[PDB]
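Student: One structure follows; several queries about it will come next.
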Amino acid sequence: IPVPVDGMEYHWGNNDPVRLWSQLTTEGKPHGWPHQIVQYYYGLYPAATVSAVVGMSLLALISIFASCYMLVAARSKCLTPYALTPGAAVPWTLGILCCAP
Amino acid sequence: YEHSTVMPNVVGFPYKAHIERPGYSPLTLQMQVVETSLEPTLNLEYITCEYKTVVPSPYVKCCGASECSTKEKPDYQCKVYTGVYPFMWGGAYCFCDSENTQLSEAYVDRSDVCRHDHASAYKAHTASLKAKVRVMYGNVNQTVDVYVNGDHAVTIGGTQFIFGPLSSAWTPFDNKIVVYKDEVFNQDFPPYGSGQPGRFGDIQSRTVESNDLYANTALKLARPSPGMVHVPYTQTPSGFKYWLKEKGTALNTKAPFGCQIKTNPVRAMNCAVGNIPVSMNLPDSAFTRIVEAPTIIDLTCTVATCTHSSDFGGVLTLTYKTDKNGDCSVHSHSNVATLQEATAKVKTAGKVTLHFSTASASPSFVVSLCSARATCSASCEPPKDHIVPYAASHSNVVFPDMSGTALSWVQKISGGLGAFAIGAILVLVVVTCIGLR
Amino acid sequence: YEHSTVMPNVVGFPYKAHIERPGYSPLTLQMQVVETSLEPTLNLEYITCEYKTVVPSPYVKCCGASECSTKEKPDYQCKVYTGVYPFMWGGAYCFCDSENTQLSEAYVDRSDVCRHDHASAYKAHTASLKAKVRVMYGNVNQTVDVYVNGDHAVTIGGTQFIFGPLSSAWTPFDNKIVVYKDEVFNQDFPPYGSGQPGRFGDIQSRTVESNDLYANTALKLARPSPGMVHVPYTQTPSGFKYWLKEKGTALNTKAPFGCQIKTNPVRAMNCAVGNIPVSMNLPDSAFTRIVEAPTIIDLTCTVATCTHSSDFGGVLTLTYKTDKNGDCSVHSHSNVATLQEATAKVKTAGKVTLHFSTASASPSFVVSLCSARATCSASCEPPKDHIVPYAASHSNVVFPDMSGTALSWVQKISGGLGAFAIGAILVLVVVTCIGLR
Ligand SMILES: *[C@@H]1O[C@H](CO)[C@@H](O)[C@H](O)[C@H]1NC(C)=O
Ligand SMILES: *[C@@H]1O[C@H](CO)[C@@H](O)[C@H](O)[C@H]1NC(C)=O
Ligand SMILES: *[C@@H]1O[C@H](CO)[C@@H](O)[C@H](O)[C@H]1NC(C)=O
């Protein structure tokens, strides 16, 4: 029979009813490496922890992709005028920074 | 002095209220509810029990005939049968071959013990909470009976308390209920005067001593078998006796929040819902002058151990410099942690230790001495015992503190990502502004 | 056969219901409300009455000293006065000239007749309608006491009636009411244990025979005059007697819809608000086979004299061709006119005359005999008397009938304007199409 944190009660025969409760026991380390903390919280709240971790991972990937795209666009804007000029004498120093062929 | 707090409606939780009044040293008032009652108002619809069929001796008329006569009894039936020959015993009982008639009658009454064994159909309206609270502050320690509305006002050592209305309108009872010996059923009984045979309320009565007795039992007489004196009949068996098997599960067995449904005054003892607003009006003599209390300086808090179990599984120690020996009142200004004590002895040797209870991996709360404030941070560890026979001594607040172990990692990762993003923004903005003109 | 109607909650209004069952002649069932009661459910808060101050004989200790002890009596005062010289009578009563103390004492008790006159403070919840209806059809003439909720079922001569819940939840009582002898006040009394001196509720008690007696009467005990034995004190006069002077106007004097607030069971009788849904279950013995019913042919309705007064101011005659004598049943299929009779008498060669009641200048309604039908129109003049001692026998339907005198003028004028408008429409369309060529 299930015993949540809310409690539980059983009645057996002509005896008085008995009430039991559940403590917040789990597996993992609350203060350990990040996977151990994730495992601890998944031990307490599985679905909520999965949702939170997935949301944070998506947000981190979004931020990384946006930043990389912005550097790519900045490099494009800084280097593309030289690709139009017929002479096309790009400074070697600016080629070093922006990886100019 | 007027003060208002909100205490949770859970039996046994030690609640502590802190009163800070300018000119005086702070007062901690502890006050907990020891039991609760919740009585609905009941309108008795009717009373039902098992019935009793009354069957008198038949009337036989040798060489004659009879006539049926209506009567005022409940479910009354009467019939006359045309040609009989009873053969009473040691004889025929009539000297009359074919012109004999029998008068058969029967009706329904109430059981001879209906005043001991019966069920009551009720209608339940708005209930009234009625608690019992123990108040402790200073050197008073007393428990009082109150009504949990805004009306009842009580006094405890010169202080006046009003325990305001419960914030929840929940009730375990339905509109219609049925109450047998000691149990209550959320049942939907028939209307009065429209009961049906063989089911609950096949006979009805407004009260125990009433004298109406509606009865629908499908009573029906039959012709006597030829050659003997008897009055056969058929009738659906009792509906009270049917209900005493097929009734179902009582509200006693299935009640939310651990309500304990109880006896003659129908009540739901010790449900755990809502909050209890309370307002107090303390006298002027219940406080202590600041010039008469110890002065605490350089208060510091260090946590010795930390286990976020149901009981007081944490110990903290406070170091301070004082000026005189006296009493100070301790309080926790967050509900993540629950102190066990309401006051402490302060001595020249500046050490004092307190036990607290929490459910968080990394609690963080402000504790106060008589005139001192300090912050306590900790790293609790989960317990090993799966099941305990008591309820938690804390409010189940789990979210970890900012700058804990788990959230420091989030802070550092977010800082790295944000630094990268702002570096990208600065690069792009500078490039675009330079290249624009 | 099951039929369901809606009747108004008006005492004395003659209501008539029409039942048209196929294969049987129509039956008109008439039933009217005789009485009405609306009883709230009351929770007693406390009891208040006049108080009584108990002042025992003073205790004078010659050549000594005394000390005062607190007691538990309500509003209890005790004081010691240090230097006295009482001079009892024909003497001084003491020998020492300045070492003599008097012990003064007084407290408050509930009145001697508090069970014979007092005021009860209540809380009023959902009220229960309970009417007394007279039903009449065929040969039955009975009035039944019934509960106006969907539950109670009652049989009048074989037909089962259920009078459903009222359509409105209006009540004349407030949440808090005070009940003196025969009069009810919508008054907001103080909480229990927080009554103030000189006002209603300066002493409180949960029950008449209870033994708590909260008292706040501002009792205060003064120093005796030199050389004289007496206990002088001051105190605010009773708040119950003050309330009896300044209690306001009772609910009896002002109450909407003509309610008559009544005695010990607090009820509001004969209010006129809402409608009562009714459901009946008629047997077959109530109706009449359509064969027996006379066959009515060529029914015509013409109104001789009509005035739209409160009583039955209209008269109409029906001309018809029949085949045989009998008793039909008349009905009006619009509440713009209310008929006085339920059943008629159809004769071999004749007419039938009936009285009706209306509030409209030009009523139009459909009247039926056994199974025939007709349409009635009339012109009614206003009455002459300004004031009558009785209520209207009709529903206040004043809007006239189309094709009446007042509306036919609008018909003709609007028709002329519409003819002009359509002529102009046609002229413009013809012009704009001819020019289109
Ligand atoms: C006696 O018997 C005859 C027929 O045997 C019957 O008609 C009559 O009623 C009887 N009388 C009495 C007093 O039983
Ligand atoms: C208050 O009094 C009750 C009465 O027995 C006692 O059980 C309880 O321990 C007391 N509280 C304190 C703090 O002494
Ligand atoms: C019977 O009904 C008539 C109406 O037809 C009414 O006047 C009379 O009062 C009723 N009988 C009694 C006893 O009330």
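Using Swiss-Prot numbers, chain A covers 651-751, in order.
The header says electron microscopy, 3.0 Å.
Even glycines carry a Cβ here, placed using N, Cα and C.
Sharing the features that Swiss-Prot gives for it:
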- A:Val700 to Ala: In strain: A7 (VARIANT)
- A:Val704 to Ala: In strain: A7 (VARIANT)
- A:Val722 to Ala: In strain: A7 and MTV (VARIANT)
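Describe the structural surroundings of these features, if you would.
Tutor: DSSP gives A:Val700 (variant position) a helix state.
Taken residue by residue with DSSP, A:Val722 (variant position) is part of a helix.
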Student: Check each residue in the chain of A:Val700 (variant position) that is at least six apart in sequence and keep those whose C-beta is under 8 Å from its C-beta; list them in sequence order.
Tutor: A:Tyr692
Student: To the nearest whole angstrom, what is the C-alpha distance linking A:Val704 (variant position) and A:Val722 (variant position)?
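Tutor: Spelling it out, the Cα of A:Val704 (variant position) and the Cα of A:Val722 (variant position) are 27 Å apart.
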